[PDB]
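First the structure, in the form of structure tokens, and then the observations on it.
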Amino acid sequence: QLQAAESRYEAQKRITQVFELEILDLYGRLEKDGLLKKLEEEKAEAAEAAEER
Amino acid sequence: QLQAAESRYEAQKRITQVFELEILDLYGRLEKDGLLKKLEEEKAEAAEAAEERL
Amino acid sequence: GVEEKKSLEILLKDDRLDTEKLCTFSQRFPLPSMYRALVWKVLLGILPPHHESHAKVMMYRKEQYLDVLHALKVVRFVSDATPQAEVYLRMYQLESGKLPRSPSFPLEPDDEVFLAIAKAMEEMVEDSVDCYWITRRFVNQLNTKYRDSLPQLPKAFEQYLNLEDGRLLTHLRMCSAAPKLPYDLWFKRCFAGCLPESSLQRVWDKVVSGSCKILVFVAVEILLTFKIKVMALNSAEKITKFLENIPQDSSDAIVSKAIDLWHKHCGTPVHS
Amino acid sequence: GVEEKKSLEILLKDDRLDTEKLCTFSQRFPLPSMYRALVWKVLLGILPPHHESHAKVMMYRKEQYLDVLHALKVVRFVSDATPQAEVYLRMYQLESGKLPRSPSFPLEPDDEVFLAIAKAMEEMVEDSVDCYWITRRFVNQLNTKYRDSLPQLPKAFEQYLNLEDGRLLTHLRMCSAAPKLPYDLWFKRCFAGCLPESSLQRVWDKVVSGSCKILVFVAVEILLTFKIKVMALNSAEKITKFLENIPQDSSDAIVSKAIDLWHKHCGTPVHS
């Protein structure tokens, strides 16, 4: 029971390492074409500045 | 101490919810330009196998 | 076997379950259908012996199963197109570090063993979570508890085939079929994909409760049962094909005979 | 300090630490620099009172901090370019589900309160982990323990300015400056951004040990200290600008007087 839950937490960290790799992988793939549009998603959000404002 | 560790675990599930959303978002973004080239890259990982079967 | 059943019920009623008593009962007689999954779970330590803790622990296991399932879906490793056994394979691989670069990367020889056992478990165990858990534990036992014994079993097979029918062993040797026998099917997959699960489960009753020698006696027994048809086969080629693909309808008998053989050669203890 | 420090050392050597003893000491006296972070930690319940468990508990906290930090890096919300306080804001927001769409989306009014307290903590506490943890807890106190009192503070301010100098309060009223006073500066940011950290921390010793009224008295004291300069101001405009940007080098005095005032009006006990 200690072991049963500790088991799950282990799985939880396991889960996040998998997700991490995927994320680093997907960044890489999107890197093939400039993530610049990410730099547009950013400014535009900062542009969302005035919006809110 | 129980509370201190439980605290971490809850942060751990936090972390993953954040990761999850990123993943779903990056898929969407890469979806604008077909990720089928990705699948293509795969179709290759069953071609290096055949050779990888040597 | 009612009274096999009543005798089991009397053990299951203990507030703390006797693991050792549940073991020897399983070694001695077959488990009744309605209590098989429960006993296997206790024996593979998926439920603690302490009867009260069952619901508390089953929760953790269900929640972990769901979390892991979801994560596999979030990444592309499983979908609803995915068959249950591949789902358990990836869950195991995830929870153990060993998850491939992608879901397409080809299946390493040990993965195919997992798949084989998992497909068999599916027919023995209805609940999807119990099933995962038992497959995970069952396979883990082959890799740990039996890690050293399993490579010794091909020798045992020759030792025991010989005492039971020398001539057949000779015939196997003469055809130089002895090194081409499907040992992994017998002692890696423990007969998964070879015996119909309705009978295979009575073999696994024994494997689960601590004996892997029983596997040798199923092999010896498969050979005795098809003595006549095998002695007729000349190529080693023909022999291996046949042992890979054996007629199904004799299996009920093969397994019972096998169990007898194993008792004869090895024995086992008494039970109320 | 001595005979004031010695008294504190005597309570630190209790095998289980007394929260309530440590509280009343902090309310009475200023904490010596070397014991501040330790006392704040115990009082904010970052370290349990049980002295042995500190090492074990700090370990969890370190690992939480590292886990969360990494995640933020993975997801591009923080980089090494990112200033400590922005890093803590994100860590906070992550652990609270309140993480924006992206790091460029501009900062909500409450986030700038956090940033303010964080930047102040960075000057009071060297250790990067202690500091996040204390900031997190401190802030969390404002949102929980103090949520009912904090909006009643502008009224206490009027109550106590009046008792201390009625004429001044009248003047504030005449310019209709009373609604326009920087209350969130005093009562949301607790003087972060207004008083130098070497003095602010003595105010915070009190806030940390359970009283938020001290904030009222720091405000009253700021006004009495600049009585003459304020009386000279015509616009409500001009009064707000001044209090937004008060001169720094009177602070040590302001704070000590403020602490006295608070004792005078509200009281606190002596010690072993």
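What you see of chain C is 21-292, where the numbers are those given in Swiss-Prot.
Note that Cβ sites are derived from N, Cα and C of the backbone, with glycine treated the same way.
As annotated by Swiss-Prot, domain 'Rab-GAP TBC' applies to C:50-231, with the evidence given as sequence analysis.
C:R96 to A appears in Swiss-Prot as a published mutagenesis result, with the remark: Decreased interaction with TSC1. Here C:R96 (mutagenesis position) comes close to C:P123: these same-chain residues lie at least six apart in sequence, with C-beta atoms under 8 angstroms from its C-beta.
When Cβ atoms from all protein chains are considered, those within 10 Å of C:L114 (mutagenesis position) total 22, not counting its own. Listed in Swiss-Prot is the mutagenesis experiment C:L114 to A, annotated as follows: Abolished interaction with TSC1.
The note that Swiss-Prot attaches to the published mutagenesis C:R121 to A is: Abolished formation of the TSC-TBC complex; when associated with 81-A--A-84. DSSP assigns C:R121 (mutagenesis position) to coil in the three-state reduction, outside any helix or strand.
For C:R121 (mutagenesis position), the number of other Cβ atoms no farther than 10 Å from its own Cβ, over all displayed protein chains, is 9.
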